[PDB]
Amino acid sequence: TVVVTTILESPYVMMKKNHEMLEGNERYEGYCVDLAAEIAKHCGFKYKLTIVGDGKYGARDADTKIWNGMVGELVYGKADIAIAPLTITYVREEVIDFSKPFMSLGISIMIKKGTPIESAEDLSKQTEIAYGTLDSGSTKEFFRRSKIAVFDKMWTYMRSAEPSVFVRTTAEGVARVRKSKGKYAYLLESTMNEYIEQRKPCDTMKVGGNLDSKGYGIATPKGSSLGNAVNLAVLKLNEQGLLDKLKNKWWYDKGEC
Ligand SMILES: O=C1N=c2cc([N+](=O)[O-])c([N+](=O)[O-])cc2=NC1=O
């Protein structure tokens with residue numbers, strides 16, 4: 001039985017309100033829950049869904065060189081495959097294999113409805129409306145290392161802005177936009193930005209185009225016998241229109257706005 005590590009992030013993987021009554025993979029529902037079943041069918045294997053221990057994605061500590069999150073659980077042999085919204089990145093692909101992307105995304109701007117901002121440039125040309133990112137991770141580094149005039153101007157601003165414009169978690173950034181009366185814009189992944197746009201009280205919105213291009217991939221350890229079939233199944237699913245169907249289902253059909 002294939003051990004599948006995943007993370008509790010809406011609407012990818014959630015607990016059914018009556019999870020105690022059920023057991024097995026029946027306790028969960030969501031985009032990745034459905035995706036897992038499909039990948040399992042097209043690769044001919046049995047699996048058990050497990051929630052990543054530390055509830056993280058996967059980063060390598062700079063001093064200890066230890067991997068945490070789902071990537072960690074793969075390189076340390078505790079899981080056979082990772083099916084979740086795990087961004088495909090260089091540092092992670094050095095230690096594990098990524099399938100072709102099953103969903104596209106990018107850094108985007110979230111604003112409280114009515115906020116007079118329509119693009120990253122709009123943000124860079126003022127200070128009345130503060131804006132920031134997660135105090136650590138991909139999106140922060142993007143601005144810190146960008147050579148682009150507008151992004152570099154945004155970085156210089158965020159660097160020294162007071163009060164600090166960085167948040168410890170994604171939920172904190174979203175709440176900050178909702179409770180700042182339009183004086184705070186949050187920079188986060190487009191997929192999460194658009195999900196939140198479809199949730200009550202429907203006071204947020206995604207504006208402007210993506211600042212970059214990324215993708216979520218399914219991960220397997222190096223040398224995994226699953227690697228090949230997983231890759232083909234993701235392509236077949238997308239070619240048959242199922243991935244787009246799956247996203248519309250969890251983002252829109254189940255939307256509240
Ligand atoms: O691997 C990653 N996957 C993520 C997936 C999501 N998500 O949207 O599912 C978010 N987000 O919530 O901002 C951040 C993430 N950061 C990462 O490092």
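Please read every residue number as a count from 1 along the shown chain.
Determination method: X-ray crystallography, 2.3 Å.
Cβ atoms here come from the backbone N, Cα and C positions, even for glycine.
According to Swiss-Prot, the protein carries these features:
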- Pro85, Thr87, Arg92, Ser138, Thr139, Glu189: L-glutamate binding site (BINDING)
- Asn238 to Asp (Swiss-Prot position 775): Increases rate of desensitization (MUTAGEN)
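Overlay of Swiss-Prot feature records on the structure.
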{"residue": "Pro85", "record": "L-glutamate binding site", "contacts (Cβ under 8 Å, 6+ apart)": "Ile7, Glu9, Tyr12, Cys32, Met103, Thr191, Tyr216"}
{"residue": "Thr87", "record": "L-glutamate binding site", "contacts (Cβ under 8 Å, 6+ apart)": "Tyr57, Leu105, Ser138, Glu189, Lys214, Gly215, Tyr216, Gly217"}
{"residue": "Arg92", "record": "L-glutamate binding site", "contacts (Cβ under 8 Å, 6+ apart)": "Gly58, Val71, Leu86, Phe98, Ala219"}
{"residue": "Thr139", "record": "L-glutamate binding site", "contacts (Cβ under 8 Å, 6+ apart)": "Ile107, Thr133, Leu187, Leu188, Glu189"}
{"residue": "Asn238", "record": "mutagenesis position", "contacts (Cβ under 8 Å, 6+ apart)": "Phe102, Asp244"}
Neighbour tally for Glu189 (L-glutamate binding site), based on other Cβ positions within 10 Å of its Cβ:
22
Is any of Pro85, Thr87, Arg92, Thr139, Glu189, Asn238 (recorded positions) within Cβ reach of ligand 1, i.e. under 6 A, and which?
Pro85, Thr87, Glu189
I want the residues beyond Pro85, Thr87, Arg92, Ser138, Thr139, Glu189 whose C-beta is within 8 angstroms of the mean position of the L-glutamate site's C-beta atoms, in chain order.
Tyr57, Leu86, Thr89, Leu105, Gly137, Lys214
Measure the Cβ-based neighbour count of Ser138 (L-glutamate binding site), defined as the other Cβ atoms within 10 Å of its Cβ.
16
Name the secondary structure element type, per DSSP in three states, that contains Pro85 (L-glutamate binding site).
coil
According to DSSP, which kind of secondary structure is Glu189 (L-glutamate binding site) found in, if we only use helix, strand and coil?
strand
